[PDB]
Number of protein chains: 2
Amino acid sequence: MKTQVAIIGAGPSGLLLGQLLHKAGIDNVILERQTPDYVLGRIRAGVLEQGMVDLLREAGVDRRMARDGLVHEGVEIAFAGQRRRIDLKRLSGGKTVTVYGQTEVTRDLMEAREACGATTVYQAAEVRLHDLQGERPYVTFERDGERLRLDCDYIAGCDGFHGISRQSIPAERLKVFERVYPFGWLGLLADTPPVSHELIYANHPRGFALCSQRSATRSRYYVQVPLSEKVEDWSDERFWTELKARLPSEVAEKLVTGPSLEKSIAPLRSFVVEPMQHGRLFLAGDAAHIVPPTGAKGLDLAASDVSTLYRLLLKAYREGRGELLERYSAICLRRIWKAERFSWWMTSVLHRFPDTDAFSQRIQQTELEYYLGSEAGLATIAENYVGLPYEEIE
Amino acid sequence: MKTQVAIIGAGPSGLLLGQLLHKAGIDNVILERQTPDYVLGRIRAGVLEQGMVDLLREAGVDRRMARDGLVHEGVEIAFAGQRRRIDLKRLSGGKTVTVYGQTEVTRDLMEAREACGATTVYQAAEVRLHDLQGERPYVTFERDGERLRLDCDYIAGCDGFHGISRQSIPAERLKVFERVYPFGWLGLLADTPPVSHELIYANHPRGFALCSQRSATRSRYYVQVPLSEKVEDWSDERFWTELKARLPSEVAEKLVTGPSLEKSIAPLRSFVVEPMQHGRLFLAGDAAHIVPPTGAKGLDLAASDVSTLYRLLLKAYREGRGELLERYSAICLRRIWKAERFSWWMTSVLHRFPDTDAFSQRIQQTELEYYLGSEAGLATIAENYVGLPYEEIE
Ligand SMILES: Cc1cc2nc3c(=O)[nH]c(=O)nc-3n(C[C@H](O)[C@H](O)[C@H](O)COP(=O)(O)OP(=O)(O)OC[C@H]3O[C@@H](n4cnc5c(N)ncnc54)[C@H](O)[C@@H]3O)c2cc1C
Ligand SMILES: Cc1cc2nc3c(=O)[nH]c(=O)nc-3n(C[C@H](O)[C@H](O)[C@H](O)COP(=O)(O)OP(=O)(O)OC[C@H]3O[C@@H](n4cnc5c(N)ncnc54)[C@H](O)[C@@H]3O)c2cc1C
């Protein structure tokens, strides 16, 4: 079998690269280990920034987001009795963030790709990548017991942290940067009206909590939990009590609780790999980099990687200027390390850390009292939260 | 013997409190373990901010600083080949910093106090503090073998980190916050014209370096050195070679070197104690708090403590409103913890740390690439470097 671009993974990154390219006359095939159903069970992300809003419009898939997504102009941080709002519209010069669930984003792109008739093979087993430094790479895989060959020009690894494509690169050609954090986020999605018009992040003695939303009648809540915990030990009851124990009393009394639709523990991680390419293989999104979700940056980096990868592949097919695709990693990593620093600062000022000594607790709070009470301090959080500018290409 | 205020220590803090009070008709005695000569051998500080410039004028001791001090409008940070200037005048709204040596500051106040005839006892041995929670405290001490009694109303501990007065408080009434850093600053003062019109701070692979000045013909240089080192192992030659090894090549070639006037290793420390008072005893300056010299904040906190202590003692004697001196610590500590966070951030982004793993080196550099390339990021360093506002009293 044959195609121009082969994309491994059909989550936000595989599907958006796939769509942008189909619209530009550049053929592509997506390969996904799981089912449409299993991919849609993953609740993940609520907050989108301008880059990803503009790209979903560039791929003509913006309709349901323009009606149903929520434009937010501020967010609140709760610490030590206080409750402080960062006005993102004015501390960043008009930028806002968009609340629209990741399940929904994925649904819009799964419906769009289906309508145009571009190839997608779900349940594609044991994907292997071959001949990466040659002029004609290929993907082998198994569909219902039969082992098949797909030839392409170029391969995009959009397959997440556990995907086969970063492990398909010689480990000596790669430099891994990692930090594991001693906690996870216990999440709980409920069909309840949210506790505030805006998102509330909270540093509490007992550990972190976050009040998010998916729409006017759906809510997403997290509490920081230890690496030892397991979801079957946190009953809906247990959770709501602990979430209320971590909020300002006049937020917790206004809380409308209800039964979970979904409950799960995500571990926290900072991960970068350099380079983000090998030969004809280009890693994008979570294949190449993980951030802790505290700063809402995961989909911010997927969109700029994908925007950069699409823009350089157009130049390579429409324009014959194919030399420029070796500029991929250097363009991407400048943006990855600033969103990685933002995601770590966020994480470390808002979570409770094991065997923190007296001095560092005091510094952590003073960090929050400074950045939130200073015009310039606030603007450093706000321009990072709404996304920094994109980079020059040529 | 008797006085109104007794001040333990005749460095920048004891002398400035002492002077301000003599001018307001409030009598005071200073007690100092060492000699005038030994106190003046201590080279310490080069950078002063607006609060301390204005206070030295309030105490009428500003003359030689107005002629001889240097007004600086920017400072430079060197990291990874780059060399970036923070314009402090415009990123903070007109504020500047003053380069004038601490030896000189102390000399101006030792000469002023001498002219007015206010009491100073140098070589005062084994100062003990007695009866602190009573209505009539006193200092005992020994002058040339004879053990003498000094009665006062109130005592100011302006005696540094090693002073007897913080140890004179019941250890249970105190909460100590401390961080020891795994390095020191090797310093070297030379009678050479400085390498730049402005101060250069440098993060280099080999460890930290700083290019400072005392005037157009005198220079102050430091290199970060390990806690194991001893000054007799660093010859002037050894030092100059290492300082040149840590600078941008086109700074190191322009360097005019020469023999040391002074050479010494200061260990780095963050220290806070809460409260900053006990009964009739009020700690000020370095008695109460230590910062690493990276942010030039030590004399910034001495001046606001002293300004606050003077202002509340005037109110207590001129106005009979003596209740307000229990507001001392809460007023001071708000300013101490923001200058302590600034001094730690500074310290950790610019020094080389032991068993730093791949991820944190990358974050440390990304910290520097962000704060220096963002308008808001730069303003957070600049308003902290020139000193934040002072606090409301009433
Ligand atoms: C709790 C949580 C909250 C988050 N909240 C936010 C938020 O508000 N905002 C934000 O910006 N980010 C957030 N994120 C991050 C965001 O969810 C991710 O960055 C996003 O899912 C990345 O898209 P992706 O397509 O690159 O990878 P994924 O979404 O992981 O998709 C990769 C796909 O590849 C498939 N694949 C894997 N291995 C193979 C293989 N061998 N062969 C074929 N296919 C394979 C997988 O089955 C999967 O479908 C959050 C993440 C978590 C965990
Ligand atoms: C390398 C270095 C560089 C620095 N650079 C700067 C800079 O550029 N800018 C800045 O803002 N800060 C800087 N500082 C900090 C600044 O030097 C200090 O904060 C400053 O000396 C504090 O003044 P002080 O009077 O409170 O304490 P000190 O200056 O320490 O004086 C206290 C005095 O009390 C006396 N004393 C002690 N024990 C007793 C006792 N039992 N009885 C009686 N008297 C006693 C001592 O002998 C001494 O004279 C630097 C410090 C160092 C170490």
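Heads up, the Cβ atoms here are built off N, Cα and C, so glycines get one too.
Copied over from Swiss-Prot, here are the features:
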type    : residues                                       : note
BINDING : A:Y201, A:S212, A:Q213, A:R214, A:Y222, A:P293 : substrate binding site
MUTAGEN : A:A45 to G                                     : The positions of the substrate and the flavin are not altered
MUTAGEN : A:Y201 to F                                    : Reduction of hydroxylase activity
MUTAGEN : A:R220 to Q                                    : Lower affinity for p-OHB than the wild-type
MUTAGEN : A:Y385 to F                                    : The positions of the substrate and the flavin are not altered
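Listed in sequence order, the mutagenesis positions from A:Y201, A:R220, A:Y385 having a Cα within 10 Å of the Cα of A:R214 (substrate binding site) are A:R220. Checking the recorded positions A:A45, A:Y201, A:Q213, A:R220, A:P293 against ligand 1, the ones with a C-beta less than 6 Å from an atom of that molecule are A:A45, A:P293. Taking the Cα atom of each, A:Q213 (substrate binding site) and A:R220 (mutagenesis position) are about 5 angstrom apart.
In sequence order, the mutagenesis positions near A:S212 (substrate binding site) (Cα within 10 Å of its Cα) are A:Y201, A:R220, drawn from A:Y201, A:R220, A:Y385. Straight-line distance linking the Cα atoms of A:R220 (mutagenesis position) and A:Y201 (mutagenesis position), rounded to a whole number, equals 12 Å. Here the binding residues for substrate are A:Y201, A:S212, A:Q213, A:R214, A:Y222, A:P293. Their largest Cα to Cα distance works out to 16 Å. A:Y385 (mutagenesis position): 22 other CB atoms within 10 A of its CB, across all protein chains. A distance of 13 Å separates the Cα atom of A:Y201 (mutagenesis position) from that of A:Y385 (mutagenesis position). Here A:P293 (substrate binding site) comes close to A:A45, A:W185, A:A266, A:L268: these same-chain residues lie at least six apart in sequence, with C-beta atoms under 8 angstroms from its C-beta. The DSSP secondary structure for A:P293 (substrate binding site) is helix. In this structure, the C-alpha atom of A:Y385 (mutagenesis position) lies 19 angstrom from that of A:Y222 (substrate binding site). Sequence-distant neighbours of A:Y222 (substrate binding site): residues of the same chain at least 6 apart with a C-beta under 8 Å from its C-beta are A:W185, A:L186, A:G187, A:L188, A:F208, A:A209, A:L210, A:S212. Following the DSSP three-state reduction, the secondary structure of A:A45 (mutagenesis position) is coil.
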